[PDB]
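Report on the following structure.
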Amino acid sequence: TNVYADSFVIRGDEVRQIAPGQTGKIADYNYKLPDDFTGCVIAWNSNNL
Amino acid sequence: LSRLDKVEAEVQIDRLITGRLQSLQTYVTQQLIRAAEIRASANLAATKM
């Protein structure tokens, strides 16, 4: 019906925090996936930029 | 709830709930069956009475 595309840049270690229902700094105080999230997490490196 | 972060603790509490919630139906079903015996014995009394 209606999608929300939201993006940001995080570290290569903390991206495993980027799982809904997990802990760690990015999911604790920065950006929070919900308790029931069906969204897809797309992640890649942009080290050359 | 104290030890574990909720996202995993959800699955744990299931095994409690599923266990306990089942354990009620066991108890309830027993009472139904057992009451149906008393219900039969009650009529025997009401018949004698």
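Here Swiss-Prot sets the residue numbers for chain B, with the shown residues being 981-1029 in order.
Structure method, as recorded: electron microscopy, 3.8 Å.
Cβ coordinates are placed from backbone N, Cα and C, and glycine is handled just like the others.
Record note (Swiss-Prot), natural variant B:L981 to F: In strain: Omicron/BA.1. The unchanged residue is displayed. Here the residue is the original one, but Swiss-Prot notes a natural variant at this spot, B:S982 to A: In strain: Alpha/B.1.1.7. Natural sequence variation is annotated in Swiss-Prot for B:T1027 to I, with the remark: In strain: Gamma/P.1.
Location within the structure of each feature annotated in Swiss-Prot.
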residue	record	Cβ within 10 Å
B:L981	variant position	8
B:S982	variant position	4
B:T1027	variant position	7
